[PDB]
Structure formats: C-alpha cells, structure tokens
Amino acid sequence: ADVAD
Amino acid sequence: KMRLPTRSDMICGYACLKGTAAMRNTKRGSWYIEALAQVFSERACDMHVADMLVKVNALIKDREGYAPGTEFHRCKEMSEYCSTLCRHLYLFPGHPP
Amino acid sequence: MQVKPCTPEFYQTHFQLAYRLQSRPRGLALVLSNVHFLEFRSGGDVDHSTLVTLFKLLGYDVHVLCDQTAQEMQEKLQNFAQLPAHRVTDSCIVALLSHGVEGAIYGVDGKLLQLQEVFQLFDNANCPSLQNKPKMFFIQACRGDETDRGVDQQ
C-alpha cells in the first residue's frame, strides 16, 4: 500500500 | 573580472509540493524515485535534466494512491523542481565510446 | 536497469550550448537514505538501491550513507562537499531520502537538518571546486503533513 513520507 | 553570485548552477527535484506529503509504496518504493529512474535511464541519452524532470512531473501527476480503508486511497502527489541552472544540463551517458 | 548511451552525433551537436560534462567519472554522487527512526520507511531500501544503480550507470562515483542523525548528515555532507575530487569532475549529485517537513529533513534521531544549510555547503563561497559546475539535488521527503485528496477533472 501507499503511505506518506 | 566576472564574479559569481553566492549560489548558482543548482537544480533541485522535490518529490512533493510545499506543505504536502510525498508518497511511498511499501513494497515498490517512492513514486518519485521510481519515476526518476525510469525517465533518466530511458532518456538521459537525448534529453537534458530539467526536461527529464518535466517528464517525471508528468508521471507523478498521473499516479494515484492505492491504500483502501485509509486516508490515502486514490490520493495524489505532485513533484516539482527548482533551477538556477544557466545552461542545458546533458549527462552525455556513455560518451565517448 | 540499462542506460542507453548518447550518440557521438548527439554530443557533437549539443555540447557547445550545454554545461561541460565529459569528465570520467562525471562527478561524485551521494545517496543518503534514512529508513529507521516517525515511522519505518518501508520500500526505502528499494529507492536506495535504485539510485545507487542509476547514478553508477550514469557514470558517477557513488558514495552511500544510511541511517544518519541530523548532526551526522550535516558533518558528512560537509565532508563530501569538501572532497578534492570535485576539482577534476564536471558535476555533482546529492540525493536525500528521509522523512521531512517544509524546508528540512529528518535525521534518524528525529532532529531536523535545514535544506538551506545543505545547499549552502555546495555553493560558490563554500565549495569553490564546483563553481560554474551543475549540481543536482534530489529530495525524497515530505514537506508537510497535508495529504492531497485530489480533484475531479472537469
């Protein structure tokens, strides 16, 4: 899944 | 004799815009790095760096978040670059042969 | 990964209006990744390997640093900017991959390094060996906590 840096 | 400003001839590529989050796929890595490597490996032969960063911007604008059940599902990101370059920056890879 | 080489004809028709970029190595490159801290950066290992491979294929001598504190990043970036090899190369690359905020990136200690301080290390006053030479920076870090929800195309 996509997450925030 | 010609003197220089304190800072010049830099180019900075940012994964995201002021105030925003940059996205990373937990398996595949950051959207921005993935795009940067795809474009630079394909186009460094005939495109300058600022122009390649424009192609990266196009890829990033098009992508969307896949994270069902969280605030990141279908989310977006936009990359940018800032430049104080004073010439085209061609990397001329593999020259001379 | 493969990098297609430029043709001799491309070089001949473009070198005059471009930065001089024919040294071997083309430059030094630094890839500094922070992954363990602010959550663990899963996939940060892939980013790191991808760039190391890319810059090597582009003809750069690649230096790598991993999981550094803000103080260590500052010190090691300065050490890197001061390397003698910069006089005989034609360009420089610095990639920084971490968590961040607007204008700063995190060390693994959760302390911040201001990006203005980073750029200053490579400027004309502090890095005379890179005067008039192109310096590339790639910054993979958040610049705020606001998630972009996206908007409908009309």
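The numbering of chain B matches Swiss-Prot: 355-451, in order.
Going by what the header records, the deposited coordinates were determined by X-ray crystallography, 1.8 Å.
Positions of Cβ are set from backbone N, Cα and C atoms, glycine also.
Copied over from Swiss-Prot, here are the features:
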MUTAGEN   B:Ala369 to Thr  Loss of function
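The Cβ of B:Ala369 (mutagenesis position) has B:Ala376, B:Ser384, B:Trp385, B:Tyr386, B:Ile387, B:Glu431, B:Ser433 as same-chain neighbours under 8 Å, each 6 or more residues away in sequence.
Classification of B:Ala369 (mutagenesis position) by DSSP places it in coil, neither helical nor stranded.
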